[PDB]
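Undergrad: There's a structure below that I have some questions on.
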Amino acid sequence: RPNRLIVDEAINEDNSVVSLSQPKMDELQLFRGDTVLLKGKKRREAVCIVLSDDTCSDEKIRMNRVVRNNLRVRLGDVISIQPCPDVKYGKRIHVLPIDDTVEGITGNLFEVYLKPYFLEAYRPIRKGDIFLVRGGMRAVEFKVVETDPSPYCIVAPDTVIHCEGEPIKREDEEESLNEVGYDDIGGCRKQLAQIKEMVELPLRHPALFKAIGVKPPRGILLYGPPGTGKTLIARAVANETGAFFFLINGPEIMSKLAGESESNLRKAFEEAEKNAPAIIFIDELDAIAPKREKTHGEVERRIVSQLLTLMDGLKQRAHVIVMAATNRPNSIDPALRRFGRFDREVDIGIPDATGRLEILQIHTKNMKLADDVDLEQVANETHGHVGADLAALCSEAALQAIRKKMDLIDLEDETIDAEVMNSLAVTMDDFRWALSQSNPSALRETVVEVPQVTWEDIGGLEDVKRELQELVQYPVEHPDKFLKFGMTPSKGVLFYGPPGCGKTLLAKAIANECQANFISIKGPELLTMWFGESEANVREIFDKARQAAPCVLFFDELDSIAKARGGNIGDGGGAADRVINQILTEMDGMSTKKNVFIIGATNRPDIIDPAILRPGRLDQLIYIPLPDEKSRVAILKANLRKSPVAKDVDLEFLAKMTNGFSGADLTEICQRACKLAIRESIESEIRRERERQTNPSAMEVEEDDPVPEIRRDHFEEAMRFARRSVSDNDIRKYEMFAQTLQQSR
Amino acid sequence: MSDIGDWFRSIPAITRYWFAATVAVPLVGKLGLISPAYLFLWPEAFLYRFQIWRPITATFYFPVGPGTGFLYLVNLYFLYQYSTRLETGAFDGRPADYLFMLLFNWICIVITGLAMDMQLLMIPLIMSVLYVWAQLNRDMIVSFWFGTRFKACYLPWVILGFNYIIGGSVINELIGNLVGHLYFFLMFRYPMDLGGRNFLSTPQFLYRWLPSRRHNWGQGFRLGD
Amino acid sequence: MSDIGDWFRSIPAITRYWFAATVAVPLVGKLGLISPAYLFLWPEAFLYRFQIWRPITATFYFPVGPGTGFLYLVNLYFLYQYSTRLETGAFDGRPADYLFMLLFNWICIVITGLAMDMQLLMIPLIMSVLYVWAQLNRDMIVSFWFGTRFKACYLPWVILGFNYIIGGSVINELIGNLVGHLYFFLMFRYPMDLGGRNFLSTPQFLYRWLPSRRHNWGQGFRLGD
Ligand SMILES: Nc1ncnc2c1ncn2[C@@H]1O[C@H](COP(=O)(O)OP(=O)(O)O)[C@@H](O)[C@H]1O
Ligand SMILES: Nc1ncnc2c1ncn2[C@@H]1O[C@H](COP(=O)(O)OP(=O)(O)O)[C@@H](O)[C@H]1O
């Protein structure tokens, strides 16, 4: 039977498209756009339109949420298809809204929702179908009650749409096309994939695990900053697989009186036991099971021990999976981590720029944002926000945009009109205004993400580029050639040279090329855990680096400890040596299975402790020389990307005349020239505006604002006020140390 | 805006007429225009004399007094509460079936009341329609303000105990239970137990008088472009 | 599902049968099948003529009516909730002893009723068996749903206070609360104190058809050869 397939989520959001594989469509003699009849479980049928796809396999069929709900199936099921290309054009269709969706709308729904939806699509429908339409600020579901001819018809420009009558009652077969699901999560693809796999295995076919005889997981621990969407992940999994999600709240349990708390918890577990394969979610685990030293009373110990006993009391029976959410995975009692209890940990990190863009795309789906906003800019300027903050931002922007329309809906009625909703649009000004008075909550959090700097941003330095490519890319991209034949890859590279030559840029560039996470630990924080704080921080720094492998750990200004050590204090040298002991101790503890790369940068190479300079640690040395050749011209292009022009001030002459300068100096020159251009443009605008105050609109020839047109004079004036930061002594010291490194050893 | 007006108007037609009659008859009966003796369904009078005066009024005239007002009001409330729910329950269309059920129950109850020596033909009919509604709407849990989660198919027995301990004349409630059970067996249980043809069938005369409501379309619009 | 069926079947056969008779006989009398005039336990008629109907019919038929069914319901609930407790308490292994106690109580109550001038010999038996249950189940707290608790072995006094204010027939229950104490003395108090008079001996002609509970053993089959 080359008919049955497997259902999976689709990437196109239309309600009448299912994606096959080209070989399967070719075998079934079906062409693009041909109508099909899809039949699923419970003897429910629906009609749909097929299309082409890129990477879908032969046995997989892609469809969105509406079609899956209509067929009354779930993910991972099977369907039987049938090509039925004899659809007859319809004549009259009766469609009615559902009761619990149109509360306070009134108006005429046909002219607002149905007409744009049913135009130039020829959407096939079938009697009893349910479809969802996005409107002003809500999503309204419409149910087809009857058609002609029955039961298949195609909407055509000549039809008799009846949309009159009372709304119909929601039935008890379809759960809802409005609750959470896999299409309501963004920026967490990898972790969602892991959880989906690990929970789809037991919750679908328990008998397979019974017959095989392996041990399914009995506990999953999710940890991350608050407001990143953990409860939502658990709810989505439970509502998609099919279960009896039963939330338990930590403060609710602790708020009881003495002996009834553990009794309530016991009824919770026994109920979830005898209600079929279910998921138990414990929110705010640290609120009820903190570290032993934190507790001072006695009821806390009793509650913790009761939880542990009930956890150990689960042995097979119904496959009940326990999930728990905690803020930071060290306040939990260490007793709750042995095998047979919470053992598998999944991290839910703060989203990056793409994650924020996707969250904004998800949350503003109902709105009717005007064709002037740019979500990319708002996405990439809001670093430091979490999902909840972005949702609040969208809500506030909508509220602000609707505030300045009270005149149109003055009093009106308790049921707001319909066309006023379609009269509302949200512009960039509203989003910026909501941005202004908004405070994020991440801030002081380590950021892990793939840097966007590419190879062209760096000018010159070919040999260093090749050496980094050899040392980093080869051991990972072809691990077979390294497991065969016994080569031990290096664990670290140390950068040294004149200051401001682009060490951070090289590190970020190789991190981007390798497509690996990047973690930067800068000098100020390093000295912050040096004095005042303790050295326990390095432990979780290395742990976080290990968690997100592969990664490129970066230690900047490694010589700060020695620079502060040598002076007239002589009290904290112990702290510096503790920093070095921590770095060395967790540096040697790394294993070769994981790919963690350590890179250090410094500008006083002769002052670093010789303990680090040793096989098994940071051992290769790379010397980045002072810039030369028309690679500084490429540098100038790198920061002149966005800057408009240069006309006739030949940059090659500047490169010829500016020998012995680092990158920071050239970037300073470019910024100074741009500042002069801004000053000139602003003074010209002010001259024009104070001139227009005398002659009213006396402008025969129309000139717009002066287009950014940087001349040579600005650049020459900026160049006059320029010097060289690095003296001639430092380069000679560096070359002396290089020669000593070459000869002495 | 008379709430009583549209409240009455929204009632289904046959329930509307029945409620109007069962409220209107007692008022005139207590006014004194017609003596109670004219309306009791006297068995020997009906058998010997044709007495076309009392084939119908036995279910409309009720001697309300300060000894049975609570029973009267609670029965009227039960009628109002469950007759409409049965009307909207699986009986939204084809009212002829409901009317035939009512008329058959009326004929059989009148015949058996002639067989016994009973007078007031209201309680058995109301309780029997409640019983058949509960039986067709079984397995669902519903109760009163203090009744937590009482299950269905038990209310008839509860009201039996109530009106037996508080009141009397349990014979007519018993015969209401039997007539409801036999009608359920004949209309529903028999055609699926043995597959026999429907012994009871609605004649086309009632369909002529009471056509079943079909799907209505109203007026719509052309999609155009 | 037949919840009522399993609820009835869970009751022991003797208790179930007796409860069913005591709840069905009054309904039969009320339905008019038999005139109640023959069911009053006439003292003079029973003394003159044997009239075998009366000694058995006076223990079951209750002319329940408005204003008097509360006592019927409360004693029925007490019967149902306290008969099985004593049945499985200490006489589960010897149901013949329980039946013999019931027979002795019936004989005493009918003898006194013929001697005295009461007609309904049901409530005294119920309150006497409640008294003997309380005496055999002393030292606990009395359930009281809408309030606090109480102390055991005071159940007969509570019943005496309850049935005195509501209705009457205080003499009947006063007489009834003597046979239980007499049996407690003879069967229980006498043997440990004197043990001389051993007239209380259950015969065997009922042992033949009333064996003990035993290991039950279910049923078996003969393997044969
Ligand atoms: N893709 C997403 N990632 C993170 N948060 C989201 C996402 N989509 C929506 N949210 C918002 O995040 C909130 C999740 O609740 P949250 O406070 O994270 O639970 P918890 O208190 O367990 O952390 C929801 O209110 C939801 O509006
Ligand atoms: N190929 C290059 N050579 C030198 N400098 C460059 C090059 N490409 C970019 N730059 C500039 O050098 C700066 C990098 O400085 P950075 O490396 O952060 O200072 P430090 O070397 O003290 O860490 C960037 O602002 C960038 O504009």
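Chain B is numbered as in Swiss-Prot; the shown residues are, in order, 1-213, 239-250.
Looks like electron microscopy, 3.6 Å, at least that's what the header says.
For all residues, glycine too, the Cβ spot is worked out from N, Cα and C.
What Swiss-Prot notes for the published mutagenesis of B:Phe70 to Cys is this: Impaired ERAD substrate degradation. Experimental mutagenesis at this site is recorded by Swiss-Prot as B:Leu73 to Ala, annotated: Impaired ERAD substrate degradation. Quoted from Swiss-Prot, the note on the mutagenesis of B:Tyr164 to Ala is: Impaired ERAD substrate degradation. Among the mutagenesis experiments that Swiss-Prot reports, B:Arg247 to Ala is described with the note: Significantly reduced binding to VCP. Listed in Swiss-Prot as a mutagenesis experiment, B:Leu248 to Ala is described as follows: Significantly reduced binding to VCP.
Give me the local environment of each listed feature.
TA: Using a 10 Å Cβ-Cβ cutoff, B:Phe70 (mutagenesis position) registers 11 neighbours.
Sequence-distant neighbours of B:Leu73 (mutagenesis position) (same chain, 6+ residues apart, CB-CB distance under 8 A): none. DSSP classifies B:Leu73 (mutagenesis position) as helix under the three-state reduction.
DSSP gives B:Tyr164 (mutagenesis position) a helix state.
With a 10 A radius on its CB, B:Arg247 (mutagenesis position) counts 10 other CB atoms from all the protein chains.
Around B:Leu248 (mutagenesis position), no same-chain residue at least 6 positions away in sequence has a Cβ under 8 Å from its Cβ. B:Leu248 (mutagenesis position) carries neither a helix nor a strand DSSP state and counts as coil.
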Undergrad: Among the mutagenesis positions B:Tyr164, B:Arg247, B:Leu248, which sit with their Cβ under 8 Å from a Cβ of chain A?
TA: B:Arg247, B:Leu248
Undergrad: Excluding near sequence neighbours, so keeping only residues 6 or more apart in the same chain, what lies with its CB under 8 A of B:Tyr164 (mutagenesis position)?
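TA: Spatial neighbours, sequence-distant, of B:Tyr164 (mutagenesis position): B:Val170, B:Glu173.
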Undergrad: At the Cα level, what's the spacing in Å between B:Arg247 (mutagenesis position) and B:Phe70 (mutagenesis position), rounded?
TA: 58
